Amino acid sequence: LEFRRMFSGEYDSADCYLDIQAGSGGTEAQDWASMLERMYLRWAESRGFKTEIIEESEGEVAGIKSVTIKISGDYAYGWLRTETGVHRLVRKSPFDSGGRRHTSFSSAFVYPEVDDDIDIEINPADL
RNA sequence: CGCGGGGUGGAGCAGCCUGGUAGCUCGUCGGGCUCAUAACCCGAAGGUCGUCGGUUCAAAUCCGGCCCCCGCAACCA
RNA sequence: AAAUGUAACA
RNA sequence: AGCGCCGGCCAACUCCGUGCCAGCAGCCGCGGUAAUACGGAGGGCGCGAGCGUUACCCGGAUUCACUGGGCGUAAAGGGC
RNA sequence: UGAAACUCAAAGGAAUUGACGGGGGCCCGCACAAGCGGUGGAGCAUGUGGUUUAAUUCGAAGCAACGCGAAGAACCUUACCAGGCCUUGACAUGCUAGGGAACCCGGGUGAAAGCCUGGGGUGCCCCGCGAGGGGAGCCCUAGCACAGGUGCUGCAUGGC
RNA sequence: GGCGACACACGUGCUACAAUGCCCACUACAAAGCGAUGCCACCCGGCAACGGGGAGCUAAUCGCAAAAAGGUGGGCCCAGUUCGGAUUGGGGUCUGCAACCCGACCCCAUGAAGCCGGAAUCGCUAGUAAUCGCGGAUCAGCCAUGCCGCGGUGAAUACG
RNA sequence: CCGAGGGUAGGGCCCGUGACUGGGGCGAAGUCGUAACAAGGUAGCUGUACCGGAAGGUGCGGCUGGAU
Ligand SMILES: [Mg+2]
Ligand SMILES: [Mg+2]
Ligand SMILES: [Mg+2]
Ligand SMILES: [Mg+2]
Ligand SMILES: [Mg+2]
Ligand SMILES: [Mg+2]
Ligand SMILES: [Mg+2]
Ligand SMILES: [Mg+2]
Ligand SMILES: [Mg+2]
Ligand SMILES: [Mg+2]
Ligand SMILES: [Mg+2]
Ligand SMILES: [Mg+2]
Ligand SMILES: [Mg+2]
Ligand SMILES: [Mg+2]
Ligand SMILES: [Mg+2]
Ligand SMILES: [Mg+2]
Ligand SMILES: [Mg+2]
Ligand SMILES: [Mg+2]
Ligand SMILES: [Mg+2]
Ligand SMILES: [Mg+2]
Ligand SMILES: [Mg+2]
Ligand SMILES: [Mg+2]
Ligand SMILES: [Mg+2]
Ligand SMILES: [Mg+2]
Ligand SMILES: [Mg+2]
Ligand SMILES: [Mg+2]
Ligand SMILES: [Mg+2]
Ligand SMILES: [Mg+2]
Ligand SMILES: [Mg+2]
Ligand SMILES: [Mg+2]
Ligand SMILES: [Mg+2]
Ligand SMILES: [Mg+2]
Ligand SMILES: [Mg+2]
Ligand SMILES: [Mg+2]
Ligand SMILES: [Mg+2]
Ligand SMILES: [Mg+2]
Ligand SMILES: [Mg+2]
Ligand SMILES: [Mg+2]
Ligand SMILES: [Mg+2]
Ligand SMILES: [Mg+2]
Ligand SMILES: [Mg+2]
Ligand SMILES: [Mg+2]
Ligand SMILES: [Mg+2]
Ligand SMILES: [Mg+2]
Ligand SMILES: [Mg+2]
Ligand SMILES: [Mg+2]
Ligand SMILES: [Mg+2]
Ligand SMILES: [Mg+2]
Ligand SMILES: [Mg+2]
Ligand SMILES: [Mg+2]
Ligand SMILES: [Mg+2]
Ligand SMILES: [Mg+2]
Ligand SMILES: [Mg+2]
Ligand SMILES: [Mg+2]
Ligand SMILES: [Mg+2]
Ligand SMILES: [Mg+2]
Ligand SMILES: [Mg+2]
Ligand SMILES: [Mg+2]
Ligand SMILES: [Mg+2]
Ligand SMILES: [Mg+2]
Ligand SMILES: [Mg+2]
Ligand SMILES: [Mg+2]
Ligand SMILES: [Mg+2]
Ligand SMILES: [Mg+2]
Ligand SMILES: [Mg+2]
Ligand SMILES: [Mg+2]
Ligand SMILES: [Mg+2]
Ligand SMILES: [Mg+2]
Ligand SMILES: [Mg+2]
Ligand SMILES: [Mg+2]
Ligand SMILES: [Mg+2]
Ligand SMILES: [Mg+2]
Ligand SMILES: [Mg+2]
Ligand SMILES: [Mg+2]
Ligand SMILES: [Mg+2]
């Protein structure tokens, strides 16, 4: 009866991908973006998933502008689709000189895996 | 369909022709300089040589077949 | 001869 | 007997809820876990069969200056 | 010659105090230079970042964090983790009601804690040759107030 | 049980890479401190850690205590060595209720890296640096190569 | 005859609208470089001309509202 939470979402079993992005703020949020990939990596290890990093791009001041991880595991999309959203991080900021309290956002978008095959065969019934 | 040129680390190229030895640049990784990043400095890692087969003692290299890439040609009615 | 430092100063 | 208001201008202050959200806002600005500025309450101030809002006119605006302004550097001397 | 839509709550002049300048002048400090010995390489000790972990408690973050809080982590310390337990409780001030107070000595179970339990005599001022009747010395049991928290905020603070 | 983890990364230190050195034996010269379930003379057993005896000292009295470099002699002969002392095997001691994780010390055996360190970087202007040992706080014991002190020997250089 | 108006033709002005295109204003965050403010690291500004991803550069002349 607890698989009315996860058995309701078409494909809540495909090896999903996590698409994390920096955002408002910049350096601070790129720091927070790298913090948030670490957060989901340690998450996925403590849950039997495979921590499979497909594409990075590190930020130029300090941190990550964007990342994509393959959460290669079982039922992975069910758990991480309820992680889709923009994660605000209100926090206290280290890149601002006089130590001011700042807000910086970064997102986490989550999708499953499809066939990704666009090789439709030409059949003489319709030519 | 024809002719002839290519495929070699993450990227772009060199290496073949006169076989044994795969190099350069950028990147990547560890260290330094800086308050910090870039730049720079020191050290390091990195290639089934498109595949099948095989020339030879030995193939990235030589010779066939296939597979993608590039150029040219495809005329006279 | 040598670049840059965003976004919340009581 | 109701309506507006109680951060400054501008008269009237506390408690709770909230926690850059929900919202306020005429200007300056309020709200990121002790908010007299948001929402409710208690209390208070101002009017009263009215109280506020929007629109428009004059005023404040000597901010088109007749009364009554300016032009080196603030906007402003025409190139002669 | 010369607009408007739209937009902002300013754009501005001069002067002041700072701060800064790959501006200047004059000075100082093992700042450089002059030297001598090191670190960075090795093995080890130690702290830290990470990573790992059930936990590898927590803080310190350029100089001015990193043999720093730690001038002594095997248990204790210990604030973390796992497991076994306790509920006015390891500790304060209470008020109320039952036991006997008070203190020492063993038995069972158990890793220990804890749970269970068998021992034994309470002064006082007192009716006491008498059963018996306390008060409050301190403990035990049941309550209700309360305790307790190295849980957060050093960006609410004092102190250092 | 963990704070002691370990593909890695940085800071602080210890010991070194040797001949101005290492080892053995003998022999000198300090200061500041600490010490009554404490400091332990001296004796004996053990190669030893240590153990068993046992005097003294509320300590300018007695004890820790030997200071070490140094000095005098002997060995080593330039080698990864009589340098270096990591790592590991085995056997023991002591503290402690208890040394698996996770103690210090002794003995036999083993005897690693390291041939003076890239970019870079630290300290010190005189009894200083360098080097040598001694004490204490904490403390059952100790992971102290740390810290706070103490004295011994004792430089180089500063144009600017 | 004139004449409301209707019709034919041609102009003028104004408004709405149009594939596409030019630049402009706003922005809590992006990319590239760092032109100006200190002599801003090539003094700055300027009219003009040519040029360049971009701020901008250079020529000619001018101003000081230019440090030493
Ligand atoms: Mg022809
Ligand atoms: Mg009102
Ligand atoms: Mg206020
Ligand atoms: Mg008023
Ligand atoms: Mg008032
Ligand atoms: Mg809300
Ligand atoms: Mg309101
Ligand atoms: Mg607050
Ligand atoms: Mg509140
Ligand atoms: Mg209160
Ligand atoms: Mg108001
Ligand atoms: Mg209110
Ligand atoms: Mg009336
Ligand atoms: Mg009205
Ligand atoms: Mg008006
Ligand atoms: Mg008027
Ligand atoms: Mg006038
Ligand atoms: Mg005027
Ligand atoms: Mg002007
Ligand atoms: Mg002007
Ligand atoms: Mg004139
Ligand atoms: Mg003109
Ligand atoms: Mg001025
Ligand atoms: Mg001034
Ligand atoms: Mg200066
Ligand atoms: Mg210095
Ligand atoms: Mg020097
Ligand atoms: Mg040197
Ligand atoms: Mg070194
Ligand atoms: Mg080292
Ligand atoms: Mg790392
Ligand atoms: Mg911490
Ligand atoms: Mg810590
Ligand atoms: Mg420090
Ligand atoms: Mg310690
Ligand atoms: Mg132990
Ligand atoms: Mg413990
Ligand atoms: Mg405990
Ligand atoms: Mg403070
Ligand atoms: Mg803090
Ligand atoms: Mg304070
Ligand atoms: Mg422990
Ligand atoms: Mg620790
Ligand atoms: Mg360990
Ligand atoms: Mg290192
Ligand atoms: Mg070190
Ligand atoms: Mg050390
Ligand atoms: Mg040393
Ligand atoms: Mg050897
Ligand atoms: Mg040896
Ligand atoms: Mg070697
Ligand atoms: Mg040698
Ligand atoms: Mg050296
Ligand atoms: Mg040396
Ligand atoms: Mg250097
Ligand atoms: Mg000095
Ligand atoms: Mg020495
Ligand atoms: Mg010592
Ligand atoms: Mg002592
Ligand atoms: Mg001790
Ligand atoms: Mg140890
Ligand atoms: Mg007619
Ligand atoms: Mg007519
Ligand atoms: Mg007509
Ligand atoms: Mg008609
Ligand atoms: Mg447009
Ligand atoms: Mg310029
Ligand atoms: Mg500039
Ligand atoms: Mg300039
Ligand atoms: Mg020009
Ligand atoms: Mg152009
Ligand atoms: Mg270009
Ligand atoms: Mg040019
Ligand atoms: Mg000129
Ligand atoms: Mg002129």
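Here chain A follows Swiss-Prot for its numbers: 113-239, in order, are the residues you see.
Cβ atoms are placed via backbone N, Cα and C, with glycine included.
Record note (Swiss-Prot), mutagenesis A:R200 to C: About 50% ribosome rescue activity with ArfA, initial rate. The unchanged residue is displayed. Listed in Swiss-Prot is the mutagenesis experiment A:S205 to P, annotated as follows: No longer forms a detectable complex with TnaC-stalled 70S ribosomes. Experimental mutagenesis at this site is recorded by Swiss-Prot as A:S205 to C, annotated: About 50% ribosome rescue activity with ArfA, initial rate. In Swiss-Prot, the entry for mutagenesis A:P206 to T states: No effect on ArfA rescue of stalled ribosomes. The structure shown retains the original residue.
Feature map: annotations from Swiss-Prot on the structure.
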| residue | record | Cβ contacts under 8 Å, 6 or more apart |
| --- | --- | --- |
| A:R200 | mutagenesis position | A:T215, A:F217 |
| A:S205 | mutagenesis position | A:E140, A:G211, A:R212, A:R213, A:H214, A:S216 |
| A:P206 | mutagenesis position | A:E140, A:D143 |
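In the three-state DSSP classification, A:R200 (mutagenesis position) falls within a strand.
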